[PDB]
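**Q** The structure is given below, and queries will be raised subsequently.
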Protein chains: 4
Amino acid sequence: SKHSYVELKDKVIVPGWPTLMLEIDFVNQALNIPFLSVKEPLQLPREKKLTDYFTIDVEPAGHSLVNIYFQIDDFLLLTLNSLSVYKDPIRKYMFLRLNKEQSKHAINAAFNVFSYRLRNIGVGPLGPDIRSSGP
Amino acid sequence: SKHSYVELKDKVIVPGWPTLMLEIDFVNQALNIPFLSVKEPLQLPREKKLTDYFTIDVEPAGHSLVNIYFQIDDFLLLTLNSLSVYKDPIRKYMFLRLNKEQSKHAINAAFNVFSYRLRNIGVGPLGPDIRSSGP
Amino acid sequence: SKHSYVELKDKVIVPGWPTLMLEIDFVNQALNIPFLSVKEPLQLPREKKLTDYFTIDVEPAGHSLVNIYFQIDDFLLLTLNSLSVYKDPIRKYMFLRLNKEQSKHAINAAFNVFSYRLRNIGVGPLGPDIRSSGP
Amino acid sequence: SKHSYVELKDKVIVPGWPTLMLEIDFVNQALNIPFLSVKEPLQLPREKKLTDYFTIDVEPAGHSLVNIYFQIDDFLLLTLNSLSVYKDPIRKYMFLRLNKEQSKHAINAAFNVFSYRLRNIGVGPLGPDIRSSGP
Ligand SMILES: Nc1ccn([C@@H]2O[C@H](COP(=O)(O)O)[C@@H](O)[C@H]2O)c(=O)n1
Ligand SMILES: Nc1ccn([C@@H]2O[C@H](COP(=O)(O)O)[C@@H](O)[C@H]2O)c(=O)n1
Ligand SMILES: Nc1ccn([C@@H]2O[C@H](COP(=O)(O)O)[C@@H](O)[C@H]2O)c(=O)n1
Ligand SMILES: Nc1ccn([C@@H]2O[C@H](COP(=O)(O)O)[C@@H](O)[C@H]2O)c(=O)n1
């Protein structure tokens, strides 16, 4: 059956919360993207690798604008939704847009992806106040 | 007779398809641009070079915004339209806009072009699904 | 009590006036931001350091867009408002937006901040005329 | 008397014409900007330098957005208007906006300007056709 690749909008990143970063290596060309804001650091089951539940696709959408496509298996998308700060946003088929700044890196690397991992990034000293004190 | 240089809009790049890249060398300054999405890799006839049917022009259009102009001969523009994913878009007289990120490279190189080639770039692992599964 | 982190909009920078720069060091990754336009260079009291009245927080707000959060104590926010060119803009709880160009630097450094100082930057030769001759 | 610094809009650059470039050196940090499209290369009178009729001012207008201010004397602004492609655009008091890409360079150099010159840049091979064939 047909399935929409749903956009992982910027709202899945909420300031003042810990976030997990999507690190991508290309050929020497890097890419670091705030993937999702979480309320607990992700742990892939003991000896299992990220490659099992998660596969990415870096593809051009214009003359200098690139997208990243995601294939997220049940076990990860259930873990990710439970760790997420914003209401369960992660779908099985997803994509996020790279801005013209980042897109250049992916194009200069001919969209070829060598390796990719998710890493837990901590929060700042004012973090506690940032989240609790909203407009 | 007068002739409009038609804009090669970003829609001629459709994600999940193989694409050919316009590689430009300047002086040491590079430029890599997704030129057109194709459904078969381009082959210039055996021993003939790209210089014969295709000549480019890098020109400024503002204070930090540059354009690239194209002169495409019959043989190439017929081949390109047949390989294209989107409905026959390529005209004899064309131009595409570089964003402020890329424009800087062309300006820093004083618009001088040393060499330029078209290269066939493959598709990702999720590629098959990307094209077939549209919004 | 609840408190809004008020945005330090770009209007607090008025051309033709001396400005103080927020210099941030990350890990080797730098950041230089025009913080506030002043009409007298700031001096932290003799032997006291900036760390006492001023603490920053670098946090992501999207997939490639970062914010900087400020905790400004009474003594500094009173000094800063008095030195400011624009009407007393500085609040106790503040934030300013980094553009996609700068945000990339903060993300590539994993939001980690090593050191940060405020520095007084002089005005140009036409400066006197710039401020006095407004549209 | 009061005088408006008039904006040198991007329209003073018309594609397919030779252009003169404003080259600025800072501290090691560079800046290359298409200044004005001309129909004849500029020549400063024999042994006279550009410093005599032309003085620039690099000033911040926001948190990551910079402007460049111009003081153009009679002799140069008369020469420049006569060489210009677009209708006499150059005024005595002028400014042009740097985009977020370029602004970063000026800020990282603390707005300090070491040297600046105007250089005549040639036109491409399709140049003749570009200008004559307009939309
Ligand atoms: N995501 C990023 C961020 C920065 N960069 C920078 O672009 C440069 C490209 O590599 P070269 O300098 O070897 O050409 C890297 O050295 C790196 O500093 C990158 O390649 N990918
Ligand atoms: N299209 C691109 C993309 C990146 N770059 C980067 O800009 C740098 C400019 O050269 P220098 O470092 O020698 O000044 C290159 O090393 C390269 O990494 C470029 O010149 N053109
Ligand atoms: N705010 C800024 C401005 C420029 N840069 C540049 O990005 C580069 C990143 O470091 P590497 O070249 O060592 O990867 C620095 O060398 C620096 O020239 C930066 O890291 N932060
Ligand atoms: N206008 C420009 C364009 C590029 N750059 C690049 O930014 C770099 C900044 O210098 P460092 O690498 O020495 O930090 C330069 O090497 C240069 O390649 C610049 O400084 N000004």
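Sequence positions for chain D are given in Swiss-Prot numbering; the residues included correspond to 3-29, 35-142, in order.
If you check the header, you will see the structure was determined by X-ray crystallography, 3.6 Å.
Each residue, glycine too, has its Cβ placed from N, Cα and C.
Feature table excerpt (Swiss-Prot):
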type	residues	note
BINDING	D:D64, D:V65, D:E66, D:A117	GMP binding site
VARIANT	D:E108 to D	In strain: Isolate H1 and Isolate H2
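I'd like to know what surrounds each of these features in this structure.
**A** The number of other CB atoms found within 10 A of the CB of D:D64 (GMP binding site), across every protein chain shown, is 22. DSSP assigns D:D64 (GMP binding site) to a strand segment in the three-state reduction.
Within its own chain, D:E108 (variant position) has no residue 6 or more apart in sequence whose C-beta sits under 8 angstroms from its own.
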**Q** Among the recorded positions (D:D64, D:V65, D:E66, D:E108, D:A117), which are close to chain B, meaning C-beta separation under 8 angstroms?
**A** D:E108
**Q** When DSSP states are folded down to helix, strand and coil, where does D:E108 (variant position) land?
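**A** Going by the DSSP assignment, D:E108 (variant position) falls within a helical segment, counted as helix.
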**Q** Is D:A117 (GMP binding site) helix, strand or coil when read with DSSP?
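**A** In three-state terms, D:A117 (GMP binding site) counts as coil.
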**Q** To the nearest Å, how long is the straight line joining the Cα atoms of D:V29 and D:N35 across 5 unmodelled residues?
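**A** Roughly 6 Å, rounded to a whole number, separates the two Cα atoms.
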**Q** Looking only at Cβ atoms, how many others are within 10 Å of the one on D:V65 (GMP binding site)?
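**A** If we count other Cβ atoms within 10 Å of D:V65 (GMP binding site), we arrive at 24.
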**Q** Between the two most separated Cα atoms in D:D64, D:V65, D:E66, D:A117, the residues recorded as binding GMP, what distance in Å do you get?
**A** 12
**Q** Just to confirm: which same-chain residues, 6+ apart in sequence, have a Cβ under 8 Å from the Cβ of D:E66 (GMP binding site)?
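**A** Set apart from D:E66 (GMP binding site) by at least 6 residues yet with Cβ under 8 Å, we have D:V73, D:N74, D:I75, D:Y76, D:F118.
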**Q** Quick one: give me the count of other CB atoms within 10 A of the CB of D:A117 (GMP binding site).
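**A** Result for D:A117 (GMP binding site): 17 neighbouring Cβ atoms inside 10 Å.
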